[PDB]
Amino acid sequence: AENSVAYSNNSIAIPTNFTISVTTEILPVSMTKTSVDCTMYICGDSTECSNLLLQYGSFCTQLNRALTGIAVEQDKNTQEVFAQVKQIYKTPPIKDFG
Amino acid sequence: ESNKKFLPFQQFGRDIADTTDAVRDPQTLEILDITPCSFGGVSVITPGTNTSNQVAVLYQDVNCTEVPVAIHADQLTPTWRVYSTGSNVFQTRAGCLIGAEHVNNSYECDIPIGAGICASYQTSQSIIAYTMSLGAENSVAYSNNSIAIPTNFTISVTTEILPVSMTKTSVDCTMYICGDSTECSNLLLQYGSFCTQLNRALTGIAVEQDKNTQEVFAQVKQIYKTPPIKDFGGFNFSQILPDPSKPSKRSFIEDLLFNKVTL
Amino acid sequence: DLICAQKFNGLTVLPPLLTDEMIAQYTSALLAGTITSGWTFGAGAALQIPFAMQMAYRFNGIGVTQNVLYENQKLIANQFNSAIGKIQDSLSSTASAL
Amino acid sequence: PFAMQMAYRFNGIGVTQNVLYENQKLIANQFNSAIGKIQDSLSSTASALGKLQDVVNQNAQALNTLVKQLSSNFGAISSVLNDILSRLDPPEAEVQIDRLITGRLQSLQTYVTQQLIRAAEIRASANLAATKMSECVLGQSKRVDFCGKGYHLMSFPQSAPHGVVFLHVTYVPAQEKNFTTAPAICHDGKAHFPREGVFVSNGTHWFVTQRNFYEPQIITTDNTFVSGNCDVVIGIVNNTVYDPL
Amino acid sequence: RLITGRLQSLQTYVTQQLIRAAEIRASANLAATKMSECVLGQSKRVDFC
Ligand SMILES: *[C@@H]1O[C@H](CO)[C@@H](O[C@@H]2O[C@H](CO)[C@@H](O)[C@H](O)[C@H]2NC(C)=O)[C@H](O)[C@H]1NC(C)=O
Ligand SMILES: *[C@@H]1O[C@H](CO)[C@@H](O[C@@H]2O[C@H](CO)[C@@H](O)[C@H](O)[C@H]2NC(C)=O)[C@H](O)[C@H]1NC(C)=O
Ligand SMILES: *[C@@H]1O[C@H](CO)[C@@H](O[C@@H]2O[C@H](CO)[C@@H](O)[C@H](O)[C@H]2NC(C)=O)[C@H](O)[C@H]1NC(C)=O
Ligand SMILES: *[C@@H]1O[C@H](CO)[C@@H](O[C@@H]2O[C@H](CO)[C@@H](O)[C@H](O)[C@H]2NC(C)=O)[C@H](O)[C@H]1NC(C)=O
Ligand SMILES: *[C@@H]1O[C@H](CO)[C@@H](O[C@@H]2O[C@H](CO)[C@@H](O)[C@H](O)[C@H]2NC(C)=O)[C@H](O)[C@H]1NC(C)=O
Ligand SMILES: *[C@@H]1O[C@H](CO)[C@@H](O)[C@H](O)[C@H]1NC(C)=O
Ligand SMILES: *[C@@H]1O[C@H](CO)[C@@H](O)[C@H](O)[C@H]1NC(C)=O
Ligand SMILES: *[C@@H]1O[C@H](CO)[C@@H](O)[C@H](O)[C@H]1NC(C)=O
Ligand SMILES: *[C@@H]1O[C@H](CO)[C@@H](O)[C@H](O)[C@H]1NC(C)=O
Ligand SMILES: *[C@@H]1O[C@H](CO)[C@@H](O)[C@H](O)[C@H]1NC(C)=O
Ligand SMILES: *[C@@H]1O[C@H](CO)[C@@H](O)[C@H](O)[C@H]1NC(C)=O
């Protein structure tokens, strides 16, 4: 919507009331922790396939190391947001807060 | 054995990935399911091997009475078969844990198992498993006309460590792939510009590392010196100020830091 | 004998380390600390203060004098209670905010 | 002067500056002891530079994985390229060499892709360290838990291998005491509010004090202000506001 | 041929998970700053809370 401000060299506007407002903000903290058995996906239960997969080196050791680093990172994401104070305070029985 | 309800026409079944996971006997006309047999989902909990040789084993998503069935323990060596049953068998929501003594206390977490459970090597020594502790319980003496005011104070000094740069590396593609062979290097010309691309990606990382150091450390352009008389009201800065009795500009704290990182 | 770590060609889902009941214990300790102590528990030990006096020093921090809070205390408390009910009214409708 | 600079930093956290000048030897002694306990933790057998060593360990591990992939044949007759050219002539040697080229390009492309992802994480870490050098070393910060735990006074940088250490100096409130308090004071049918502080009571007498350090004073018309009358404030208390003149 | 194609599908999954995990990590760092500066204090930064 368009608007115009009544600017001049000796005019001011002062509020006479106020409003208390409550709004909401949502943030993602973690995601799903998955793991893949790399030999069961490629060659599942076959031993002719398992010996031909040894000729490609350390590809399944390297993919499992990358996915394990993602899964450990997710539990660290939750600890930095939620475990900020180390006392577990409980709220009093009589709720007189003015 | 199966409870799949086929139709009078069908011979076998398929899952999401189009693998055969059920079948019909062509003689007795019965339906029987197929299931893999490896069981890779085994995790091994250890302290150091410079601490002990005891371990505990976690079988993932498995109920504790199906462990000798799932890992096919009768065809294993007797040194594996002690980790399929016994007295130290405990069921978590992460699976079945065998080889650890479940206690009733709660401690701060040592080795995470999952879903609230941790493990420690704790007093003869053994491996114990417990529900973890969130912290010390507290209660505030709230009233509608009471206040707490502090009467003293503490001066506190803490430490924060941050990584700034990493190692600048360089790769010659042709010597890695086709090491001083000209039969190999003429064949590599038919893959296009895969190695002009890989060389300029690593060169942009190496330029970025020197820019990372400038933005942190070269924020002022006057080299200030501190005066020879150290009259700072009783405050003593001698361990963080440079020690001129060395070839370096380094302080005492900076010297303890450069000997604790193993390059 | 349903071993569902075998039924999905090597793909699994790992559980989080903190349960949903432990995260709810952390957010309730953070909330009992702010209501009874203000901002003191995040910098040291928790010092109690009455809640209307704590809301008076927050009015000071945005540049309003503290008599404006004490002279308008029931109006401000009623405006807060209505804005909390609007959050809850729009979350229990079929509009999906997450 | 350095004590006059430490005094305007106490004002920045809400303590009056006479609290520093009356306690100057005690504050300097607590600082000197806390610096000496940093050095005892780094002279120890406790290696707290784990975040810096993890960066060194991850890059050496990636370079060792790339050298060990040169011993794979990827379905050829050999992983050595001079063994193929010794035993075969260029028509059927070209079938075996193209298998080794394909596996070695794929190993280099995996190395470079994960170096790019790791370099983006180092870039975000050095951006955060450039903000702490400006806001904690070159100023005093009000952002909670950005320059330590407590109320921030000052920070000092030290140089580390591939990194930086910050030494944050903070003010932590100590030994506390219970009091009775009130929001206002009613004197001549008028309400009085404190200018900077709280009204507290030791049991019989009423004072006004600052909020983060206990220092009680007589309630006068120079540390209070008047607004409205007494029928409005919930919890107002009858007392005297002494006129100083 | 089946090994080469299935290895390439697994590698594409893992590379895109590393890029997704880096934006979740930047998002949780922003959430940890808001718990410190908006729940444990009062903030003067415009539109941060
Ligand atoms: C400031 O605004 C509030 C509204 O937030 C006004 O209070 C309302 O007053 C009308 C008329 O008296 C009533 O119908 C409403 O029920 C009131 N709302 C509440 C929440 O009590 C208030 O009067 C305004 N102040 C001034 C001076 O105009
Ligand atoms: C505030 O705390 C300091 C310590 O942090 C107290 O100083 C100690 O006082 C006792 C008795 O006077 C001495 O034996 C110690 O040597 C002092 N310690 C230091 C480090 O100087 C001080 O007394 C406390 N003040 C109040 C009012 O409680
Ligand atoms: C600042 O502290 C240092 C210690 O870190 C003091 O240096 C010591 O002074 C004593 C004097 O008897 C010597 O015996 C020690 O060998 C010194 N230690 C070192 C490491 O040099 C220094 O005196 C203090 N400065 C002031 C002005 O008191
Ligand atoms: C509250 O503080 C007042 C003021 O300091 C105390 O009043 C003094 O009490 C002593 C008794 O030890 C008398 O010798 C003084 O003459 C009093 N001063 C005045 C100005 O009257 C009072 O005792 C304190 N109350 C409590 C319960 O500690
Ligand atoms: C504070 O003092 C005033 C006196 O100045 C008290 O006001 C009296 O209240 C009683 C109770 O209704 C009345 O009968 C008197 O007429 C009032 N006096 C005047 C002069 O108005 C007041 O009650 C005191 N406050 C407290 C909390 O005790
Ligand atoms: C303010 O504006 C009036 C009307 O345009 C003008 O005549 C007057 O000189 C101005 N006053 C100032 C600030 O000079
Ligand atoms: C095949 O022989 C078996 C007996 O061994 C019998 O159960 C089955 O029905 C026979 N199939 C025929 C006759 O088609
Ligand atoms: C491993 O060896 C070192 C040196 O003996 C020792 O300090 C360390 O504590 C050992 N592990 C344990 C916990 O026994
Ligand atoms: C833990 O406490 C429960 C409840 O009293 C009890 O049944 C159980 O045997 C206890 N376990 C141990 C190891 O003490
Ligand atoms: C304040 O009073 C409460 C209730 O009597 C008590 O539990 C608390 O310990 C007191 N605080 C101090 C610092 O004495
Ligand atoms: C506090 O609560 C008491 C009852 O416990 C009541 O008498 C008193 O008026 C209240 N004070 C305020 C300021 O709400």
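Chain A is numbered as in Swiss-Prot; shown residues: 701-798, in order.
If you're wondering, the header gives electron microscopy, 2.7 Å.
Each Cβ is built from the backbone N, Cα and C atoms, and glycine gets one as well.
Annotated features, as they stand in Swiss-Prot:
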type	residues	note
VARIANT	A:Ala701 to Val	In strain: Beta/B.1.351, Iota/B.1.526
VARIANT	A:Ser704 to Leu	In strain: Omicron/BA.2.12.1
VARIANT	A:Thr716 to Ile	In strain: Alpha/B.1.1.7
VARIANT	A:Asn764 to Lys	In strain: Omicron/BA.1, Omicron/BA.2, Omicron/BA.2.12.1, Omicron/BA.2.75, Omicron/BA.4, Omicron/BA.5, Omicron/BQ.1.1, Omicron/XBB.1.5, Omicron/EG.5.1
VARIANT	A:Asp796 to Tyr	In strain: 19B/501Y, Omicron/BA.1, Omicron/BA.2, Omicron/BA.2.12.1, Omicron/BA.2.75, Omicron/BA.4, Omicron/BA.5, Omicron/BQ.1.1, Omicron/XBB.1.5, Omicron/EG.5.1
VARIANT	A:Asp796 to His	In strain: B.1.1.318
Notebook entry, point to check: How long is the line from the C-alpha of A:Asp796 (variant position) to the C-alpha of A:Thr716 (variant position), rounded to the nearest angstrom?
Noted result: 30
Check: Counting all other Cβ atoms within 10 Å across every protein chain shown, which of the variant positions A:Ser704, A:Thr716, A:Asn764 scores highest?
Finding: A:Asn764
Next item on the list: Could you round the CA separation between A:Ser704 (variant position) and A:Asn764 (variant position) to a whole angstrom and send it over?
Entry: 61
Margin query: Chain B proximity: which variant positions among A:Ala701, A:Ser704, A:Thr716, A:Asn764 have CB distances under 8 Å? Answer 'none' if there are none.
Written below: none
Check: Within 10 Å of the Cβ of A:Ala701 (variant position), how many other Cβ atoms can be counted across all chains shown?
Finding: 2
Notebook entry, point to check: Where A:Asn764 (variant position) and A:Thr716 (variant position) are concerned, what is their Cα separation in Å, rounded?
Noted result: 64
Note to self: Roughly how many Å lie between the Cα atoms of A:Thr716 (variant position) and A:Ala701 (variant position), rounded to a whole value?
What the structure shows: 24
Next item on the list: With H, G and I counted as helix, E and B as strand and the rest as coil, say where DSSP puts A:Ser704 (variant position).
Entry: coil
Next item on the list: Kindly assign A:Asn764 (variant position) to one of the three DSSP-derived states: helix, strand or coil.
Entry: helix
Notebook entry, point to check: When you measure from the Cβ of A:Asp796 (variant position), how many other Cβ atoms are you left with inside 10 Å?
Noted result: 10
